Amino acid sequence: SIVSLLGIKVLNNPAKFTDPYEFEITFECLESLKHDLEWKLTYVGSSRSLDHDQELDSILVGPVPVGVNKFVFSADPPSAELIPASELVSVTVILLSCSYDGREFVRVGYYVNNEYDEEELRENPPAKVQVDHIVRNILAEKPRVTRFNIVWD
Amino acid sequence: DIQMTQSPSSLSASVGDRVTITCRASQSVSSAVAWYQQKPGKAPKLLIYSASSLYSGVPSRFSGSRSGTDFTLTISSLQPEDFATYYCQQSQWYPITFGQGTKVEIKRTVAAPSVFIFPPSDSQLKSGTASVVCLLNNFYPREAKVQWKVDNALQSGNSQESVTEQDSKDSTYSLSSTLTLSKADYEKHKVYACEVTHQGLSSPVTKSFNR
Amino acid sequence: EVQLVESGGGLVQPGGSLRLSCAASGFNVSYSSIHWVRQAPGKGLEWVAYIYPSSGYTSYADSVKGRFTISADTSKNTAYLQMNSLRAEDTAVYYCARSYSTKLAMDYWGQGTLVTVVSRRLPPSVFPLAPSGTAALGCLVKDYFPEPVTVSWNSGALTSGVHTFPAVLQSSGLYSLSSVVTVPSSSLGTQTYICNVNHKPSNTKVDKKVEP
């Protein structure tokens, strides 16, 4: 494995639902590589239909710097218009993954709590969801890390 | 150790000109580049973020682009309030890094300096040191060559220059060159001269005094 | 309406400490990041540190890490920069700035506070540059520390034609500058020309008459 993820900091947390996601990513690259890394943030909604995922954003790194490297990935927020109203205040998942030359080799998942700003809203949620009052809390202390063996160069 | 190499260090332009400023990242950056304007005595103001996004309230004549590791700020038609210093910034890689800045200055017609030379004052000599000052007053453009000669011997390493910012009224510069010698060395020589070469001078101008 | 109000600057001994504060209003600092960016005299911008008050995560520039600590009190909507073991090269205007939804660009900046790291205060030596039909004359303001000095002419009454040059650091480590003015040569001998030189760090003022 030529690249390994060493660490993720979930920087702006808790955040508003519509705030971008700012993660500091630390990775190590052991040797020169021919192709790009692609880091990707995927929203995994609580909707039951198969389209419940959103690729939120992605960032390419290339040519890959050798050694230990630290950078910030700023990912666009979810498209609320693509999320059923009943699923905006809900427990959901975000996945940060990385691929090399299109081949995924690491994925980090987090559960995400989503609740209203104020008590009166939490106890009497309106039928029309007020997305501007929803606060997300990425449960950053409990990442689920999965690695996949891939061919590099 | 990421670098944002900003060019040029300065440029002169007129109202109505298209102005471009380039900042080259030493390694690839996807989108987290920003451009700032700063005026003397003021804090910076954000213009462009995410390489090409116009910050709210910023005039549309400002735009940003990414060409590989080249990041460019374009002012499509310079207005009078746009004369200022501009900085690029990257914020993808640790650490956040700014470019060295580009000063956008006002173009005007060539103006030759008026040149003046000042011997060490009697009171400085009485205090034990000697400073000779050459003044280039109200000239344009900024580029100028000032050379010191002592008894016709060219000097090196014992002079420092300072230059004003562009004047508000006539858009000229003024420049000082200060020659520092020991008092003993000053009293040993007779002829002190500064020679000025400038675009607005048909031939170099010398101002001189004998001690 | 967004304010970033800094405080805490001033003169400090090398090896000493200062705490800067940044009081924010008009936005919740919890959802932004708060940065410090400094600007040495006559130089460009240098990023110093940031904090995300929501998470407490921070980052430091290499030259200040371990010496500076950034922190935030979300209940007071305020951030702090504790600066220890200060060095000459830490002298600068320190700006507080906010980043929000801009990929760590800073969209709001405070007005800055000046930190001057100095042990010895040395008031300038002021020498006249005597006039030799336009004449030039001036004052040489030599061998002072730290910056700044201010120069005026005839107590502020003479402003036209004045050029006060930026200071230069001499090889001795002390600053020097000149202030010059051009005047009608016919005014010499009747009209008095005095340069007023103030050096607040040493609490010294000098008035120097400049005569032909």
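So for chain A, numbering is Swiss-Prot's, and the shown residues are 2-154, in order.
Any Cβ shown, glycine's included, is placed from N, Cα and C.
Here Swiss-Prot notes a mutagenesis experiment, A:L6 to M, with the remark: Enhances transcriptional silencing. For A:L6 (mutagenesis position), the count of additional Cβ atoms within 10 Å of its Cβ stands at 19 [all protein chains shown]. A strand conformation is recorded for A:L6 (mutagenesis position) in the three-state DSSP classification.
Counting every protein chain shown, 18 other Cβ atoms lie within 10 Å of the Cβ of A:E39 (mutagenesis position). One entry in Swiss-Prot concerns the mutagenesis experiment A:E39 to R. Its note says: Reduces transcriptional silencing; when associated with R-37.
For A:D54 (mutagenesis position), the Cβ neighbour count at a 10 Å cut-off comes to 13, with all displayed protein chains included. Quoted from Swiss-Prot, the note on mutagenesis experiment A:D54 to R is: Reduces transcriptional silencing.
For A:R108 (mutagenesis position), the same-chain residues 6+ apart in sequence whose C-beta sits under 8 angstroms from its C-beta are A:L96, A:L97, A:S98, A:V146, A:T147, A:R148, A:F149. The annotation that Swiss-Prot gives for the mutagenesis experiment A:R108 to E reads: Reduces transcriptional silencing.
Under its mutagenesis annotations, Swiss-Prot gives A:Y112 to A the following note: Abrogates interaction with histone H3 and histone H4 and enhances transcriptional silencing. Abrogates transcriptional silencing, reduces transcriptional activation, reduces acetylation of histone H3 on 'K-9' and 'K-56' and enhances sensitivity to HU and MMS; when associated with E-145 or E-147. Here the Cβ of A:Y112 (mutagenesis position) has 16 other Cβ atoms within 10 Å, regardless of which shown protein chain they belong to. According to DSSP, A:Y112 (mutagenesis position) sits within a strand segment.
Proximity of A:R145 (mutagenesis position) to non-local residues of its own chain (separation of 6 or more, Cβ distance below 8 Å) is seen for A:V109, A:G110, A:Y111, given in sequence order. Record note (Swiss-Prot), mutagenesis A:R145 to A: Reduces acetylation of histone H3 on 'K-56' and enhances sensitivity to bleomycin, camptothecin, HU and MMS; when associated with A-147. The unchanged residue is displayed.
DSSP classifies A:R145 (mutagenesis position) as strand under the three-state reduction. According to Swiss-Prot, the mutagenesis experiment A:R145 to E carries the annotation: Abrogates interaction with histone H3 and histone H4, abrogates transcriptional silencing, reduces transcriptional activation, reduces acetylation of histone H3 on 'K-9' and 'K-56' and enhances sensitivity to HU and MMS; when associated with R-48; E-112 or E-147.
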Cα separation, A:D54 (mutagenesis position) to A:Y112 (mutagenesis position) (Å, whole number):
14
In whole Å, note down how far the CA of A:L6 (mutagenesis position) lies from the CA of A:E39 (mutagenesis position).
13
Using Cα coordinates, what distance in whole Å links A:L6 (mutagenesis position) and A:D54 (mutagenesis position)?
23
